[PDB]
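Here is the structure we will look at.
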Amino acid sequence: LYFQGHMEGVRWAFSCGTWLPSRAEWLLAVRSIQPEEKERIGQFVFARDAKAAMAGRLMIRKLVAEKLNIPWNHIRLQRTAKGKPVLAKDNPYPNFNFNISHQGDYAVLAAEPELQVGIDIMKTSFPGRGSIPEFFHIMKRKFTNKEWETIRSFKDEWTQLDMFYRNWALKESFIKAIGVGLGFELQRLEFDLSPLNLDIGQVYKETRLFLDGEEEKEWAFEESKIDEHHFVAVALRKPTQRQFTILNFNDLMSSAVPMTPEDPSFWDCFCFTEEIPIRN
Ligand SMILES: CC(C)(COP(=O)(O)OP(=O)(O)OC[C@H]1O[C@@H](n2cnc3c(N)ncnc32)[C@H](O)[C@@H]1OP(=O)(O)O)[C@@H](O)C(=O)NCCC(=O)NCCS
Ligand SMILES: [Cl-]
Ligand SMILES: [Mg+2]
């Protein structure tokens with residue numbers, strides 16, 4: 001009917017872990033977000049967390065600005081009672097919605113014009129305390145009997161770890177899609193992971209979810225490895241390229257404009273993990 005573009009699904013990542021902005025670039029970014037979000041970021045103790053959260057905000061603003069054609073300074077983002085970022089009530093889309101996650105060295109965003117969307121990123125890391133088996137026993141309540149049988153079916157304990165983190169990202173993607181936050185009973189959610197082995201450079205779409213013991217055929221999941229050690233899961237509730245495009249700071253700043261005045265307190269106020277021994 002109209003001479004107009006139609007939004008497709010968006011899959012974007014940003015390497016916040018290797019982002020090293022100058023001071024002017026950091027402070028410009030701080031100016032380009034909402035005041036209450038800026039306040040929230042100014043209270044993180046560590047730089048890597050401030051950087052991750054900043055990246056998430058800028059990705060969400062670039063999304064709305066460029067896919068909904070709303071001036072950056074006119075984007076009004078809100079949060080549900082359970083913390084979930086949402087776009088304030090009226091674009092022309094049936095169910096425009098978006099979700100981010102930030103873990104290890106990356107921020108990731110998924111968005112969709114109609115499908116309800118959730119995302120999680122997890123990095124495989126050896127346990128901070130105790131053996132792998134002790135970790136699995138501490139974490140027992142998060143996964144069902146059948147999910148544990150799959151996780152523990154590999155001979156290699158590290159492969160079991162990968163599989164643990166993959167199943168975690170999958171469940172958290174579902175939970176984030178529906179916005180319930182904390183307290184969802186994880187025993188209710190049973191994923192049947194397929195295929196068993198994932199390589200870099202493909203999106204995989206065969207995993208299925210059973211909720212309260214019945215297959216939820218209206219939900220689909222996309223799984224990929226952004227690198228050898230980071231797993232991403234997108235959950236979607238009812239010509240497609242679904243690989244994540246990795247953006248840089250310049251791309252985050254493409255439609256950005258300052259919204260608050262420059263704030264020098266936001267420079268030189270964070271700790272860095274390089275200053276301490278990583279333990280736990
Ligand atoms: C926020 C939550 C969903 C996950 O926290 P997390 O893993 O530390 O955070 P992630 O980086 O993956 O995602 C955080 C982002 O989600 C968004 N978010 C916040 N609340 C949300 C909610 N209730 N629903 C969906 N997204 C939400 C925010 O944009 C947040 O980024 P920000 O803090 O920079 O604003 C938290 O509610 C939670 O841990 N509950 C689920 C626990 C769970 O069941 N885990 C799976 C175990 S197998
Ligand atoms: Cl913001
Ligand atoms: Mg998470």
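Count begins at 1; order follows the chain as displayed.
Method on record in the header is X-ray crystallography, 1.9 Å.
Note: Cβ is positioned from N, Cα and C throughout, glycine not excepted.
Experimental mutagenesis at this site is recorded by Swiss-Prot as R40 to A (Swiss-Prot position 47), annotated: Reduces affinity for magnesium by 7-fold, and holo-[acyl-carrier-protein] synthase activity by 2-fold. Swiss-Prot lists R40, 79-84, 99-102, 172-176 with the feature CoA binding site. Among the mutagenesis experiments that Swiss-Prot reports, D120 to A (Swiss-Prot position 129) is described with the note: Reduces affinity for magnesium by 10-fold, and holo-[acyl-carrier-protein] synthase activity by 30000-fold. What Swiss-Prot lists as Mg(2+) binding site is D120, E172. Swiss-Prot gives this note for the published mutagenesis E172 to A (Swiss-Prot position 181): Reduces affinity for magnesium by 40-fold, and holo-[acyl-carrier-protein] synthase activity by 32000-fold. According to Swiss-Prot, the experimentally introduced change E172 to Q (Swiss-Prot position 181) is described as follows: Reduces affinity for magnesium by 20-fold, and holo-[acyl-carrier-protein] synthase activity by 6500-fold. Under mutagenesis, Swiss-Prot gives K176 to A (Swiss-Prot position 185) with this note: Reduces holo-[acyl-carrier-protein] synthase activity by 2000-fold, with only minor change in the affinity for magnesium and coenzyme A.
The structure, with features from Swiss-Prot marked on it.
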residue: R40; record: mutagenesis position; Cβ contacts under 8 Å, 6 or more apart: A53
residue: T80; record: CoA binding site; Cβ contacts under 8 Å, 6 or more apart: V86, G179
residue: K82; record: CoA binding site; Cβ contacts under 8 Å, 6 or more apart: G179, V180, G181, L182
residue: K84; record: CoA binding site; Cβ contacts under 8 Å, 6 or more apart: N99, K176, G179, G181
residue: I100; record: CoA binding site; Cβ contacts under 8 Å, 6 or more apart: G56, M59, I60, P85, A107, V108, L109, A110, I119
residue: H102; record: CoA binding site; Cβ contacts under 8 Å, 6 or more apart: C16, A52, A53, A55, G56, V108, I121
residue: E172; record: mutagenesis position; Cβ contacts under 8 Å, 6 or more apart: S101, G118, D120, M122, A233
residue: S173; record: CoA binding site; Cβ contacts under 8 Å, 6 or more apart: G118, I119, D120, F221, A233, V234, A235
residue: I175; record: CoA binding site; Cβ contacts under 8 Å, 6 or more apart: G118, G181, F184, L189
Inset, instruction - Please report the number of other Cβ atoms within 10 Å of the Cβ of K176 (mutagenesis position). - result: 22
Legend entry - Annotated recorded positions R40, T80, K84, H102, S173, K176, filtered by Cβ under 6 Å to ligand 3: none
Legend entry - Mapped DSSP class for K176 (mutagenesis position), helix or strand or coil: helix
Legend entry - Unmodelled stretch of 16 residues - C-alpha distance in Å from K238 to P239: 17
Inset, instruction - Based on DSSP, name the secondary structure state of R40 (mutagenesis position): helix, strand or coil. - result: helix
Inset, instruction - Using a 10 Å cut-off, grab the number of neighbouring Cβ atoms around the Cβ of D120 (mutagenesis position), all chains included. - result: 26
Inset, instruction - Just need one number: Cα of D90 to Cα of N91, in Å, whole number, across 2 unmodelled residues. - result: 6
